[PDB]
Amino acid sequence: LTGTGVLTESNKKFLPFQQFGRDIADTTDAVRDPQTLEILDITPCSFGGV
Amino acid sequence: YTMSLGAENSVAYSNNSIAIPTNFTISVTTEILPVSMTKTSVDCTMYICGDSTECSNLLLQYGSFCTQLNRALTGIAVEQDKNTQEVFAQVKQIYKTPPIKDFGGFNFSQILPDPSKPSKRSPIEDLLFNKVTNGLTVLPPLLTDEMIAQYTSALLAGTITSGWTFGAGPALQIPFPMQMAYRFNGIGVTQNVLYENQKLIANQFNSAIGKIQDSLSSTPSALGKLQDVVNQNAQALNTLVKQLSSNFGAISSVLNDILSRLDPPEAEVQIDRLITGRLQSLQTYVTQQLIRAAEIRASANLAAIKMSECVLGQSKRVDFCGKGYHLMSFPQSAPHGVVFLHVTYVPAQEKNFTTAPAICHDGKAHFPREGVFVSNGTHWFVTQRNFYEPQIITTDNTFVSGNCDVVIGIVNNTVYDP
Amino acid sequence: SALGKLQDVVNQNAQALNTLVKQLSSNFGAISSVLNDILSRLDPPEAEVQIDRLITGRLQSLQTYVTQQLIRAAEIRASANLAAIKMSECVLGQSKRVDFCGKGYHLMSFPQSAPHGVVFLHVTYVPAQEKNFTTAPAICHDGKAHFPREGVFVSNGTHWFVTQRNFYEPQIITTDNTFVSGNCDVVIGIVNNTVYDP
Amino acid sequence: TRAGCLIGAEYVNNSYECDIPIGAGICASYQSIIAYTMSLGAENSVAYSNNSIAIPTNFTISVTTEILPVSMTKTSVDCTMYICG
Ligand SMILES: *[C@@H]1O[C@H](CO)[C@@H](O[C@@H]2O[C@H](CO)[C@@H](O)[C@H](O)[C@H]2NC(C)=O)[C@H](O)[C@H]1NC(C)=O
Ligand SMILES: *[C@@H]1O[C@H](CO)[C@@H](O[C@@H]2O[C@H](CO)[C@@H](O)[C@H](O)[C@H]2NC(C)=O)[C@H](O)[C@H]1NC(C)=O
Ligand SMILES: *[C@@H]1O[C@H](CO)[C@@H](O[C@@H]2O[C@H](CO)[C@@H](O)[C@H](O)[C@H]2NC(C)=O)[C@H](O)[C@H]1NC(C)=O
Ligand SMILES: *[C@@H]1O[C@H](CO)[C@@H](O[C@@H]2O[C@H](CO)[C@@H](O)[C@H](O)[C@H]2NC(C)=O)[C@H](O)[C@H]1NC(C)=O
Ligand SMILES: *[C@@H]1O[C@H](CO)[C@@H](O[C@@H]2O[C@H](CO)[C@@H](O)[C@H](O)[C@H]2NC(C)=O)[C@H](O)[C@H]1NC(C)=O
Ligand SMILES: *[C@@H]1O[C@H](CO)[C@@H](O[C@@H]2O[C@H](CO)[C@@H](O)[C@H](O)[C@H]2NC(C)=O)[C@H](O)[C@H]1NC(C)=O
Ligand SMILES: *[C@@H]1O[C@H](CO)[C@@H](O[C@@H]2O[C@H](CO)[C@@H](O)[C@H](O)[C@H]2NC(C)=O)[C@H](O)[C@H]1NC(C)=O
Ligand SMILES: *[C@@H]1O[C@H](CO)[C@@H](O[C@@H]2O[C@H](CO)[C@@H](O)[C@H](O)[C@H]2NC(C)=O)[C@H](O)[C@H]1NC(C)=O
Ligand SMILES: *[C@@H]1O[C@H](CO)[C@@H](O[C@@H]2O[C@H](CO)[C@@H](O)[C@H](O)[C@H]2NC(C)=O)[C@H](O)[C@H]1NC(C)=O
Ligand SMILES: *[C@@H]1O[C@H](CO)[C@@H](O)[C@H](O)[C@H]1NC(C)=O
Ligand SMILES: *[C@@H]1O[C@H](CO)[C@@H](O)[C@H](O)[C@H]1NC(C)=O
Ligand SMILES: *[C@@H]1O[C@H](CO)[C@@H](O)[C@H](O)[C@H]1NC(C)=O
């Protein structure tokens, strides 16, 4: 699951088989870290018009 | 079932019978008009390609599609603020109601701002705001909700304290019972009818405003227009985001997978397939937004015209500012829209009378100066047309024209010379 | 920048035409954006592919231009319908609609032609130099409630007059500019003054 | 600003008419470039009372302009010549 984003500590309670988390619009917004099982929220990098 | 078009009503027409109302009802009705959309902007290159650079190099071959899409979206975004400005910024002075709310018994507490609330919204406005709930950015509107409410409060204060004078020049103060007496004169009802019934009219108006608040609170489908606008915008944005999950005939919908699985020869054509699919989706979204923005601009122009002709003055246009004879209107700010409270005069408790076109007296034909001749069964009176106020037929409320030989249906009576 | 509304239409149309013309210089994935080069360089089987890419791109550009032109023409048609209604109701007559023919009480309007548009000169009556007065809903005289026929009761401090509502012209309260309705016991705020009988 | 980060404009505490709109009530103007919350208009408090009326003693005849677009330039882009020459 390649991409660019900001990873933070997440309080989301993933089920013991879920590796990814998607929102309403089917964009990945949380991933379970494989090496150590921790949930990392994906926040899009700070884009915007100038 | 075959639908019913309404209740049958055979009006008791005859060639000498008239129905004159003996009472009236002060009714308040709500009109909801959307004013603005959600101002969205799209980073077209980011939407099509994300972070990959050779996808943007391929997208460069299409010229200025992204620039034109951004220009259209920017035009829509500026148009939304323009719509809000034309609807609400209809006065250059922020009027304030006096600290003492002595308006001859009329009570505007449900539409005047509530100082207790931090948002400075009226109870009706607070209820209205409570009911309505990948390179894409949402721009905030130029006018905040607090400033729109400040415009609304200024308009309310202007119409309460000055009537229609503040929309045509300097605000000229007038007591509110006399203002509503002017508005009664504007619909063909004499002002003594209002002065002699001031408490009843004030109670009817207060009850109607309270019923408006209760009706808005208890009906979840009353604000369906604004909710439809919000849902349409949200659904269009959701569709645009979900279009990125389509492969459009390519091996995958992810550019990274295509890049890491194929060499540039066939990766170029697969990425081109994705580019044309996503660009078509974006163009479809922008065209839909342009059509929707045209509809919202029509609604906003209508709302601005409603503001000018119903809030800043009394309108003679039938059914434009509510059902019935329009007295005055009050604006209320709503999310992405405006709510008008239309106060109208609805005649009630009509009574049958025998009428004549003219009265023959001393070989002369008398016609009412401003009223209508009615007979209660034995005696003939002249009354104003919208309210039963029988008066003795005299030479001051009638005028003479010719003799009695021409008018069809002229009846004999005595015209008293004062 | 007074005439910015017509200039915006002119600039939008010119910019759309310029974008349409500049789209001819995009190759849309073909080897060249010039058709003559493709025709002079390749055999028909591959020239067909290149020309098909160019046709797809240019047809898409033309369809986009026509769609924006249709939407813009709908906006201009709405504006022209509004201008026709303004002509009829402001120039061919005096309108009572508030703020439809200027700011103030509309007297008349004058049209002036402009490039791709119309300019209305809205003559309005703006009240000025207002003065405070004490006022009463009615005048009680001989146990009768008198109400103004056309104006309003005003007091200059010691005497009561009746004046037309939009311009101060104080006149002696008489039975000709007032009408009688009922007693003095009903009207809230009725004041005592004499009503002159001529 | 709620519309985003603003660089190069000094946020004054005064309130003026909107010159260059930024968003969320903040506008920009050149006095140096300043940023400010837009002023909705001069504050006015009408002297309302239950027996006072303001009657104009004079009038001003004012003429204001309304500019309305009527027509666009009539173009007819030949599809075949555009696409194919
Ligand atoms: C005026 O009189 C007419 C007839 O005298 C009334 O019309 C009648 O209304 C009743 C009740 O709906 C019907 O059953 C009759 O068929 C009607 N008669 C006719 C001839 O139409 C009318 O209601 C009266 N209006 C008022 C205000 O009293
Ligand atoms: C006109 O209608 C109003 C109701 O809208 C009447 O007012 C009611 O009168 C009854 C009896 O006098 C009272 O019990 C109610 O409390 C009144 N209601 C309100 C809201 O004031 C009024 O009497 C009617 N007028 C005529 C002449 O019939
Ligand atoms: C105007 O109407 C409001 C509400 O309709 C009145 O406020 C009510 O006042 C009573 C007695 O003070 C309270 O018991 C209610 O709880 C109040 N209701 C609300 C919603 O606040 C108000 O008294 C009326 N009169 C004036 C002069 O404002
Ligand atoms: C029609 O109106 C006349 C005048 O208003 C009524 O005559 C009056 O009737 C009342 C009681 O019925 C008497 O107290 C008055 O003295 C009468 N005045 C005159 C001048 O006669 C008449 O009764 C009304 N008729 C109907 C059918 O309503
Ligand atoms: C209204 O009054 C006029 C005059 O007072 C009546 O006209 C006369 O009626 C009588 C009887 O029908 C005739 O003999 C005269 O020749 C009429 N004179 C004129 C000048 O017309 C008239 O009939 C009355 N109308 C009603 C309905 O009673
Ligand atoms: C209010 O108006 C009345 C009438 O226009 C003024 O009374 C007149 O005052 C002048 C000079 O003071 C006298 O020459 C007249 O004889 C007065 N006329 C009457 C009928 O008394 C009165 O002075 C005005 N009051 C104010 C405060 O302006
Ligand atoms: C307006 O005039 C009426 C009638 O001249 C006044 O009413 C009288 O007032 C006196 C003094 O209070 C009483 O003794 C009488 O009994 C009242 N008569 C009636 C018929 O009500 C009234 O007070 C005057 N109002 C003002 C403000 O001066
Ligand atoms: C009518 O009278 C009121 C109060 O007597 C005037 O309002 C005052 O105006 C001055 C100067 O504009 C202010 O300093 C006061 O604060 C105002 N007071 C209030 C309570 O608003 C009003 O200007 C007068 N109108 C005219 C046309 O002279
Ligand atoms: C009403 O306002 C007009 C201005 O619009 C006044 O006319 C001015 O009068 C002064 C002194 O009489 C002259 O110096 C000006 O040149 C006049 N101006 C114009 C444009 O004519 C007029 O006097 C005012 N009327 C009243 C009764 O106050
Ligand atoms: C996998 O490696 C991490 C890294 O230290 C370790 O903490 C973990 O215990 C290992 N085993 C499992 C089953 O996650
Ligand atoms: C109504 O018609 C009758 C005839 O049916 C006639 O006698 C009467 O004068 C007419 N009344 C009016 C007001 O036209
Ligand atoms: C205005 O209110 C006062 C009491 O505050 C009262 O005496 C007076 O009659 C009222 N005037 C009108 C016109 O209602």
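Throughout, chain B uses Swiss-Prot numbering, with the displayed residues spanning 695-827, 856-1140 in order.
How was it done? The header gives electron microscopy, 2.2 Å.
Placement of Cβ uses the backbone N, Cα and C atoms for every residue, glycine included.
Listed in Swiss-Prot as a natural variant, B:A701 to V is described as follows: In strain: Beta/B.1.351, Iota/B.1.526. Annotation of the natural variant B:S704 to L in Swiss-Prot: In strain: Omicron/BA.2.12.1; the original residue is retained in the structure shown. Under its natural variant annotations, Swiss-Prot gives B:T716 to I the following note: In strain: Alpha/B.1.1.7. Swiss-Prot gives this note for the natural variant B:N764 to K: In strain: Omicron/BA.1, Omicron/BA.2, Omicron/BA.2.12.1, Omicron/BA.2.75, Omicron/BA.4, Omicron/BA.5, Omicron/BQ.1.1, Omicron/XBB.1.5, Omicron/EG.5.1. What Swiss-Prot notes for the natural variant B:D796 to H is this: In strain: B.1.1.318. Quoting Swiss-Prot on the natural variant B:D796 to Y: In strain: 19B/501Y, Omicron/BA.1, Omicron/BA.2, Omicron/BA.2.12.1, Omicron/BA.2.75, Omicron/BA.4, Omicron/BA.5, Omicron/BQ.1.1, Omicron/XBB.1.5, Omicron/EG.5.1. Swiss-Prot gives this note for the natural variant B:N856 to K: In strain: Omicron/BA.1. Quoted from Swiss-Prot, the note on natural variant B:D950 to N is: In strain: Delta/B.1.617.2, Mu/B.1.621. Natural variation at this site is recorded by Swiss-Prot as B:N969 to K, annotated: In strain: Omicron/BA.1, Omicron/BA.2, Omicron/BA.2.12.1, Omicron/BA.2.75, Omicron/BA.4, Omicron/BA.5, Omicron/BQ.1.1, Omicron/XBB.1.5, Omicron/EG.5.1. Per Swiss-Prot, natural variant B:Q1071 to H is noted as: In strain: Kappa/B.1.617.1. Annotation of the natural variant B:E1092 to K in Swiss-Prot: In strain: Theta/P.3. Looking at Swiss-Prot, you'll find the natural variant B:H1101 to Y noted as follows: In strain: Theta/P.3. The natural variant B:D1118 to H is recorded by Swiss-Prot, whose note states: In strain: Alpha/B.1.1.7.
Long-range neighbours of B:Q1071 (variant position) (same chain, six or more residues apart, CB within less than 8 Å of its CB): B:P715, B:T716, B:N717.
B:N856 (variant position) has a Cβ environment of 16 other Cβ atoms inside 10 Å.
A count of other CB atoms within 10 A of each Cβ picks out B:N764 as the most crowded of the variant positions B:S704, B:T716, B:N764, B:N969. For the pair B:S704 (variant position) and B:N764 (variant position), the Cα-Cα distance reads 60 Å. Between the CA atoms of B:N764 (variant position) and B:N856 (variant position) there is a gap of 15 Å. Each of the variant positions B:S704, B:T716, B:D796, B:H1101 was checked for a CB under 8 angstroms from a CB of chain D; the ones meeting this are B:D796. With a threshold of 8 Å between Cβ atoms, none of the variant positions B:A701, B:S704, B:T716, B:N969 neighbour chain A. Secondary structure at B:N764 (variant position), taken from DSSP and collapsed to helix, strand or coil, is helix.
The Cβ of B:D796 (variant position) has 12 neighbouring Cβ atoms from other residues within 10 Å, across all protein chains displayed.
Between B:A701 (variant position) and B:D950 (variant position), the C-alpha separation comes to 31 Å. Distance between Cα atoms for B:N969 (variant position) and B:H1101 (variant position): 88 Å, as a whole number. The subset of variant positions (B:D950, B:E1092, B:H1101, B:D1118) lying with their Cα within 10 Å of the Cα of B:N856 (variant position) is empty, i.e. none. B:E1092 (variant position) sits 11 Å from B:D1118 (variant position), taking the CA atoms of both as reference points. Taking a Cβ cut-off of under 6 Å from any atom of ligand 4, none of the variant positions B:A701, B:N764, B:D1118 qualifies. According to DSSP, B:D950 (variant position) is assigned to a helical segment. Around B:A701 (variant position), taking its Cβ as the centre, 5 other Cβ atoms fall within 10 Å, counting all chains. For the pair B:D950 (variant position) and B:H1101 (variant position), the C-alpha distance works out to 59 angstrom.
B:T716 (variant position) falls within a strand when secondary structure is assigned with DSSP.
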